[PDB]
Amino acid sequence: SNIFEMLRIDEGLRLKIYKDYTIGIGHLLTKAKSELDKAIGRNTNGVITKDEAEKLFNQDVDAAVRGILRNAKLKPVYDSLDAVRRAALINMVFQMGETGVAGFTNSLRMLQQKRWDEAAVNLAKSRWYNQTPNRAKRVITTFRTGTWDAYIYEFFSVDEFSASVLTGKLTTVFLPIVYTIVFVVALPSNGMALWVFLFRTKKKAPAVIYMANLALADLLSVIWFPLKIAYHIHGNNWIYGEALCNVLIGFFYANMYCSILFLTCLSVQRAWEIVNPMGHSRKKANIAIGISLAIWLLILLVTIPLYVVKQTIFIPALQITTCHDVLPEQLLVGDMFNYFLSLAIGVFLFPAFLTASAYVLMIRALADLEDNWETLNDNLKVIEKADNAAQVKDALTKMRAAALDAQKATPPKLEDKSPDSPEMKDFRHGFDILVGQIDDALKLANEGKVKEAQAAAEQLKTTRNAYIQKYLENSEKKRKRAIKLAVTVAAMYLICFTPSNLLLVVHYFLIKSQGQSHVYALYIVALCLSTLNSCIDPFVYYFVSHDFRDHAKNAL
Ligand SMILES: C[C@@H](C1CCCCC1)n1c(-c2cc3c(cc2Br)OCO3)nc2cc(C(=O)Nc3ccc(C#N)cc3)ccc21
Ligand code: NA
């Protein structure tokens, strides 16, 4: 009588009509007094006996089996199921009626094909699971395992490797310390950066706009850290509600992916202004705003399967309510794996490829412009110290080509200036005057007039400081900031993005493959070190924003 004993645990035993109107052991009356009097045979007046419950429950089971064999969609599955799983099917028919269970056409076909795991997942996403989760879990487990374990042992604790981490000092001492540091450092730093970009930056370039959302993504996550620190200090125990847990989870992964996308935009935008600069600083800004809105809305849509799933679970053995750290429904690991594998490819690797190659083109272009300005001054310094006509004509020729290449290059100042603008035409014209004078010294150098061409070098010095040096004065300083910028971003990927996304796939891959993951400790440290991006983000603003440097230095 295992089926009879199983149902008693699910339906309970009550001798009075109660709201789930039912009575006895899961005997449905109506959707109640009149339906009970003719079912028993007498006027029970709402209260039945302990003996009449058993007699009516034993008849409900015999009828639940007859309907199964009567049904053309329930009989073949029932004939394929082992006696343990047969009770689970009868448990559903006992609860949802013959017709209700017959609606699960796809899962019943899976159960017939002995695919217990696939059938379990299908049953986990239904109104049945939504209305009675604890009830459905026990029945679903009976299908998946084929044992009575779901009714013998109630949930008590997680795996040993997780239970030690959730009670160890790594989570209860190390994490809140690191999180506290980030809060003190990242909140006012990004707080001031957002202030500078909005109320102190009067350029409003596409770079400022991307950095403003970067600081905003930082702020919208760091503000919740006081609740995050308290969570860990008290032994990974959440007492603030399920909705507020899913908020922190949402804003955590949001800043995680906004940072990557806004890093790719900034890096590409700043690289694009050097290779092929344009001249619509007002339109390119509006575009950059729209791109930010598109990114902001795209992440709001992609973090939906994080807002809406149960992310809290009470662990009896630990007496704590964990947020995020433990997955309440171990049947969704298949969905979780694909989800974080999609993001790791399309929102991690793909933006990393565009981010890395952007600095490849950016640094090289800034390195070439540096070499031109250096070849110019060096060859101009040789002429004043060369005696033979060979070194004079040779230095003039190398200086000529150096100025012809710098003419095609974008000056550090005219970044948002289009190549057809007057500013660019005056820049190039400054070289046309210089190049012409080099030909006037080459005219003498090629006509054998050695010393007369050396005197022209002093004339070339005047043209350098007047028309050229003004634009290329601090081009080597701009290259150094770009290199440091490439280093800052590379470090942010090496510490905050790559360990998280890599382990996120590995973590859910092992729970899907073995039911436990030994990288659980690394998974937690990865997620912890991922929050450092908002502490490294101020270094990005320092190397990109010029107005932010002023407010950074003046403050300290
Ligand atoms: C557009 C922004 C705002 C920018 C203005 C300050 C409020 C945030 N935003 C972000 C966000 C926050 C971020 C971020 C990226 C995003 Br897309 O980076 C770090 O912080 N998450 C957001 C979430 C919501 C909502 O009601 N959801 C929601 C509610 C119920 C259910 C169910 N069932 C599912 C989802 C609304 C705006 C959100
Ligand atoms: Na960030």
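Numbering starts at 1 and runs along the chain as displayed.
Structure determined by X-ray crystallography, 3.6 Å.
Heads up, the Cβ atoms here are built off N, Cα and C, so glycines get one too.
Over in Swiss-Prot, the protein carries these features:
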- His232 to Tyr (Swiss-Prot position 135): Slight reduction in ligand-mediated receptor activation (MUTAGEN)
- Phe251 to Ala (Swiss-Prot position 154): Severe reduction in ligand-mediated receptor activation (MUTAGEN)
- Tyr307 to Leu (Swiss-Prot position 210): No defect in ligand-mediated receptor activation (MUTAGEN)
- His324 to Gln (Swiss-Prot position 227): Slight reduction in ligand-mediated receptor activation (MUTAGEN)
- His324 to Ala (Swiss-Prot position 227): No defect in ligand-mediated receptor activation (MUTAGEN)
- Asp325 to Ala or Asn (Swiss-Prot position 228): Severe reduction in ligand-mediated receptor activation (MUTAGEN)
- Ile524 to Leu (Swiss-Prot position 327): Slight reduction in ligand-mediated receptor activation (MUTAGEN)
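Candidate mutagenesis positions: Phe251, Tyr307, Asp325. Those with a Cβ under 6 Å from ligand 1, in sequence order, are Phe251, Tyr307. Measuring straight across the break, from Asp20 to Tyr21 at the CA atoms, gives 7 Å, with 4 residues left unbuilt in between. Proximity of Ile524 (mutagenesis position) to non-local residues of its own chain (separation of 6 or more, Cβ distance below 8 Å) is seen for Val165, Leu170, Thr171, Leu175, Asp325, given in sequence order. Calculated from the flanking Cα atoms, the unmodelled 6-residue segment between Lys31 and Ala32 spans 8 Å. Using a 10 Å radius centred on the Cβ of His232 (mutagenesis position) and all shown protein chains, the other Cβ atoms total 22. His324 (mutagenesis position) is 13 Å away from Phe251 (mutagenesis position) when you measure Cα to Cα. Annotation for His324 (mutagenesis position): spatial neighbours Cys245, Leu248, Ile249, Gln311, criterion Cβ-Cβ under 8 Å with sequence separation of six or more. In the three-state DSSP classification, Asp325 (mutagenesis position) falls within coil. Calculated from their C-alpha atoms, the gap between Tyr307 (mutagenesis position) and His232 (mutagenesis position) amounts to 21 Å.
According to DSSP, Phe251 (mutagenesis position) sits within a helical segment.
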